[PDB]
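Engineer: My questions all concern the structure below.
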Amino acid sequence: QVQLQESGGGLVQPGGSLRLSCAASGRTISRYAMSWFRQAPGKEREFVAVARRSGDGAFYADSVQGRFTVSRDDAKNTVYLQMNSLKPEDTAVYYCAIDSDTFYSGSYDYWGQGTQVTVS
Amino acid sequence: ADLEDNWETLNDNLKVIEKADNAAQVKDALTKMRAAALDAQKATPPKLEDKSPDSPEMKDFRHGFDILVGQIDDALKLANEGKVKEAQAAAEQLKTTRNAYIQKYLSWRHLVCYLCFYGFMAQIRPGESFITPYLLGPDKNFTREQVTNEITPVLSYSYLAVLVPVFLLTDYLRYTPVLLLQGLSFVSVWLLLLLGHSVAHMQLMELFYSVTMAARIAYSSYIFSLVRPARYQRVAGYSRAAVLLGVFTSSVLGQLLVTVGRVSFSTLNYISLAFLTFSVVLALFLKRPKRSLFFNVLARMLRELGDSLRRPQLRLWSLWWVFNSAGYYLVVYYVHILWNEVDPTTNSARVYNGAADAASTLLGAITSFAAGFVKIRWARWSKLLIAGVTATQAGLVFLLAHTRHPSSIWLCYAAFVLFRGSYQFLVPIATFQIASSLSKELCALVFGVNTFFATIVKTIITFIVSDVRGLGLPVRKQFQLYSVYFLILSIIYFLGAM
Amino acid sequence: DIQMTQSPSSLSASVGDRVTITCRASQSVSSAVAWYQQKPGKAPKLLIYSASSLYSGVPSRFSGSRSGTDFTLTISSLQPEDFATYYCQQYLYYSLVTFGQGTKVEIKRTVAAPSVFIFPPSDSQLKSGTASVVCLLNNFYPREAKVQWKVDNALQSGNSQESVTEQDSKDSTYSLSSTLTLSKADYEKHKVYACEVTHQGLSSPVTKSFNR
Amino acid sequence: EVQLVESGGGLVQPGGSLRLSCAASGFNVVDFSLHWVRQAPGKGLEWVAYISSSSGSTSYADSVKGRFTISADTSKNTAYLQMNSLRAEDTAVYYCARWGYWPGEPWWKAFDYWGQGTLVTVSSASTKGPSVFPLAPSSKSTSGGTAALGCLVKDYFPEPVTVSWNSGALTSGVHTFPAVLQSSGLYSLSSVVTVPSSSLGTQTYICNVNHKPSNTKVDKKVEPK
Ligand SMILES: CN1c2c(O)nc(N)nc2NC[C@@H]1CNc1ccc(C(=O)N[C@@H](CCC(=O)O)C(=O)O)cc1
């Protein structure tokens, strides 16, 4: 019965910055792991990032490594996505997902809706 | 939990091992013993703190704990092999190491018993309630007017004069020379009571007595500074019980010497001075702490003080504490003069003021044991209980006022015992409701400033009622005016209770 | 007897990162706990003793702390030599020596998709009586995946047998090979033979199938 | 320099007997104590037993109590751990580390001088050769990128077998998985290489295995079906 409400996005400047957000209501975040997806027109469903626990780190993809930043606020149940160095090769609709396993195996049951991100 | 609590749980685990059989499961007991022994090896002792490290007087401490943990090894080596009779050997080895190595660098091992003994013996002043019959007898021949309007108002002014500076010097000197000065002050009070022929001698006697009357809070803060906060609850309870038992034993000893023993007043004061010399010796044999209240942060205390001034309950109970404490102290100051006025008999066997004091202390202890059990919230019984109990106190002061019959001195004593039982039920309730709001430093500060306001109010009412330079009212009209004052207080709190 | 828990059982950090390995005790054990470093195949080595001191022989990039019954190892600079399994060794008596659980640190690396490769059983397995189908996962990170064999679109528990590998020295990636050991019931059971594996880099579970 | 060494650990039967040896070269066994540390394959380290040659303090773990025995001789400068009635849980790696006496710095120093570590195993299955089976690449569908190609060795005992591709030539993409314990009592292992799609059916890949206790050298050829 849970859902993934997101915000942020929009037509930003090329090479600028943006702060994404993905809140969830119905079940807490501090015992789960949230991920981030990307669907460019032509391909489908690439990977962006993931946040494992509170005492652990983040794990990124091949083309977004060392460029994005995943914070996590378990007290407000809203995991942000700090984003810098926006290239025009990332003009896509960013998603948001939740894992249904405490062993972070990748049981993805509930998805997001989408966030229109357009660079220049 | 640095070093002393490890020794406390070591002694508790020793009590678990010793008086219990079935030593197949004392392996957990011996390994908790080993953990408490290894945790308390480098735990910075206070006696070792004044000494420099890597000293040959420090290697004895570490060597004693090393041989203690080695004896724990020799005990647990045979305890795991099925031999269950080695727990007594471990207890005897711990006894030998307690005799030899550990307690030489540790503290005194009977501090609770010694503090209770000091609280029992320094409160024994067996000529306390018999000061007023001593001042109005053939031995000194002072009149009722000279003791009413000239001596005890100077006590009322001197308790204002020595309240703030003696306490300010007290908080800095770590509370042991304050008790030494208190013992010397008791010596001075009973020597001026003995070696005194004029009014100025007893005036200087009350001037020295004001410091001893004001050092209560100092003794309570001495208890707080000597004892750790993880130990303070039970030790403070036994110390307060020892002080109450000492006061009750003092009044019972006064009745047994005056009434039963038929001891004259001079020999009574000589034995009182002997017990004061024992109290001075016990004050000389004390142990001075290191920490104090306000001399061993401040902006947070001022912020938490300002965040409680808008509380109506704190201000209400504080002003009621001030007014009730001023009225109670005035009644306690003048009630012995009232007793000698109602029954001006010269017989020392018929003087039963110490019996009224003992009954007052006993009923106050009974009502104080039943005041911490008052778990009534502030939503229903805040002002109505105040108005009813102050109306009862006003009726009792009115009963004490118009008492003129000679054989009604027993009814006068019973009315005073009921007045003390009505007042002493109120002190732990107010102390619990006020003391459980802020920190302990703020608690001591707020109660000290409220005591200062009560002393101001008592000084003002003493200046109005019983001063020779102002009105100069006779003492029966003075007690009638106190009765009118408590009646006005009862009317004010009854109109404010709605 | 007593226990010695150790929470961050799977760490990952690049060369030049600070890691913290906590170790909670059960009883109030004093300042006597140790820390080990076991390479895969070799012997453990003493690293920290008495919860704060450094052993004579190891470099000064290791340290430790003490917070009641919570002991924590810290590493200032993470050498590539320092990728091993770290153990928590409490010692109080000779016969109360209980260890921790072990924390296997890893090289921080980007998430890749596993190359899900399925293998049909060979022609020699059917002449023996033991049909063995395998699913290969290759070039992915991290280790935690979950392969599920689908026979008639259902879970097959008890008949699977996973085998993960060690860490590669070229690109620090992993590999997995599940093995569904079965009898000669490969014929008369259902004709579907597919393994459904999930991973954080995969949105949809990549399911490879074979028939006939 | 001083060190430790272990001996006497091989393969036994469940319910049989096996003796260990921990020769402490250098230091004596009377100034320091000796210990035994167990490591199950895949699991972590754990403790078994010890002996003190000063007085005798043979105390065991909860899982080995009443089943094992220990002996240390101060003349031969070694320690023995005689075992009998072993079970399947005892299949592990045994260590032997130094740990000193109370008091002083040598007690606070933990297990600092370990040994090489001996390997024991408990199984009822006899030594037999592996049954090598090929794995087809199956490039009939989803082609264009890469194609895997491997072997499947199973039903063999004991553990160490080496799978070499093209007698050590093809080494880029070899993923030799660890030997997983089969539930029937034997062992199984998988190996696979990454063959490019442009040379799937052209180049012939061989599959060389080498089993050292049971003398067999099976070299099979893999091909698409
Ligand atoms: C003897 N009497 C007296 C007197 O008659 N005349 C003069 N000038 N001075 C004095 N001073 C002492 C005495 C009356 N004054 C006092 C002053 C204070 C107390 C007092 O603190 N009573 C406490 C005792 C309980 C306690 O503190 O433990 C109470 O709560 O009732 C008791 C008596």
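Easy rule for this one: first residue shown is 1, then count along the chain.
Quick reminder: no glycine exception, Cβ is built from N, Cα and C everywhere.
Marked as folate binding site by Swiss-Prot: B:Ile131, B:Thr132, B:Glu206, B:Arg216, B:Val247, B:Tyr328, B:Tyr329, B:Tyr333, B:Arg420, B:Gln424. Annotation comment: Swiss-Prot describes B:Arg216, B:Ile217, B:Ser220, B:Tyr232, B:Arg240, B:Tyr329, B:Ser368, B:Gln424, B:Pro428, B:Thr431, B:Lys440, B:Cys443, B:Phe447 as 2',3'-cGAMP binding site. Mutagenesis annotation in Swiss-Prot: B:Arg125 to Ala (Swiss-Prot position 42), described as Reduces methotrexate uptake; the structure shown retains the original residue. In Swiss-Prot, the entry for mutagenesis B:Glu128 to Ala (Swiss-Prot position 45) states: Enhances methotrexate uptake. The structure shown retains the original residue. In Swiss-Prot, the entry for mutagenesis B:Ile131 to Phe (Swiss-Prot position 48) states: No effect on methotrexate uptake but shifts selectivity towards folinate and pemetrexed. The structure shown retains the original residue. The mutagenesis experiment B:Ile151 to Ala (Swiss-Prot position 68) is recorded by Swiss-Prot, whose note states: Reduces methotrexate uptake. For the mutagenesis experiment B:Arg216 to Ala (Swiss-Prot position 133), the note given by Swiss-Prot reads: Reduces methotrexate uptake. Reduces IRF3 phosphorylation upon cGAMP stimulation. Record note (Swiss-Prot) on the mutagenesis of B:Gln233 to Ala (Swiss-Prot position 150): Reduces methotrexate uptake. Reduces IRF3 phosphorylation upon cGAMP stimulation.
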Engineer: Of B:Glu206, B:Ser220, B:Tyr329, which binding-site residues come within 10 Å of B:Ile151 (mutagenesis position), going by C-alpha to C-alpha distance?
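Structural biologist: Neighbours among binding-site residues, in sequence order: B:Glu206.
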Engineer: If I take the Cα of B:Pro428 (2',3'-cGAMP binding site) as reference, which of the recorded positions B:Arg125, B:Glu128, B:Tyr329 has the closest Cα?
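Structural biologist: Spatially nearest to B:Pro428 (2',3'-cGAMP binding site) by Cα position is B:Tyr329.
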Engineer: What's the end-to-end span in Å, taking the Cα of B:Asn296 and the Cα of B:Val297, for the 36-residue unmodelled region?
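Structural biologist: The unmodelled segment spans a Cα gap of 12 Å.
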Engineer: Spatial neighbours of B:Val247 (folate binding site) among the recorded positions B:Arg125, B:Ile131, B:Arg216, B:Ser220, B:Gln233, defined as Cα within 10 A: which are they?
Structural biologist: B:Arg125
Engineer: Can you tell me how far the Cα of B:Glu128 (mutagenesis position) sits from the Cα of B:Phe447 (2',3'-cGAMP binding site), in Å?
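Structural biologist: Per the Cα atoms, B:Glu128 (mutagenesis position) and B:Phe447 (2',3'-cGAMP binding site) stand 26 Å apart.
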Engineer: Go through the recorded positions B:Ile151, B:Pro428, B:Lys440 and pull out the ones with a Cβ less than 6 angstroms from some atom of ligand 1.
Structural biologist: B:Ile151
Engineer: B:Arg420 (folate binding site) has how many other Cβ neighbours within 10 Å of its own Cβ?
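Structural biologist: Within a 10 Å radius of the Cβ of B:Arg420 (folate binding site) lie 24 other Cβ atoms.
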Engineer: Within the chain of B:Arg125 (mutagenesis position), which residues six or more apart in sequence place their C-beta under 8 angstroms from its C-beta?
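Structural biologist: Listed in sequence order, they are B:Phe186, B:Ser250, B:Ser272, B:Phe275, B:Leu276.
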Engineer: With an 8 Å cut-off on Cβ-Cβ distance and a minimum sequence separation of at least 6, pull the same-chain contacts of B:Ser368 (2',3'-cGAMP binding site), or say none.
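Structural biologist: Within the chain, B:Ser368 (2',3'-cGAMP binding site) has Cβ neighbours under 8 Å at B:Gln424, B:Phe425, B:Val427, B:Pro428.
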Engineer: From the recorded positions B:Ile131, B:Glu206, B:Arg420, pick the residue whose C-alpha lies nearest to the C-alpha of B:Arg240 (2',3'-cGAMP binding site).
Structural biologist: B:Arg420
Engineer: Within 10 Å of the Cβ of B:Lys440 (2',3'-cGAMP binding site), how many other Cβ atoms can be counted across all chains shown?
Structural biologist: 13
Engineer: Have a look around B:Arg240 (2',3'-cGAMP binding site) and count the other CB atoms within 10 A of its CB, chains all included.
Structural biologist: 16
Engineer: So for B:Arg216 (mutagenesis position), how many other CB atoms are inside 10 Å of its CB?
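Structural biologist: The Cβ of B:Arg216 (mutagenesis position) has 12 Cβ neighbours within 10 Å.
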Engineer: Could you tally the C-beta atoms, other than its own, that fall within 10 angstroms of the C-beta of B:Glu206 (folate binding site)?
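Structural biologist: Result for B:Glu206 (folate binding site): 22 other Cβ atoms within 10 Å.
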Engineer: Nearest by CA distance to B:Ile131 (mutagenesis position): which of the binding-site residues is it, out of B:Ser220, B:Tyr329, B:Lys440, B:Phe447?
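Structural biologist: Out of the listed candidates, the nearest Cα belongs to B:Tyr329.
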Engineer: Cα distance, B:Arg216 (mutagenesis position) to B:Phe447 (2',3'-cGAMP binding site), nearest Å?
Structural biologist: 13
Engineer: Distance check, please: Cα of B:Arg420 (folate binding site) against Cα of B:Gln233 (mutagenesis position), rounded to an integer number of angstrom.
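Structural biologist: It is 26 Å, counting Cα to Cα.
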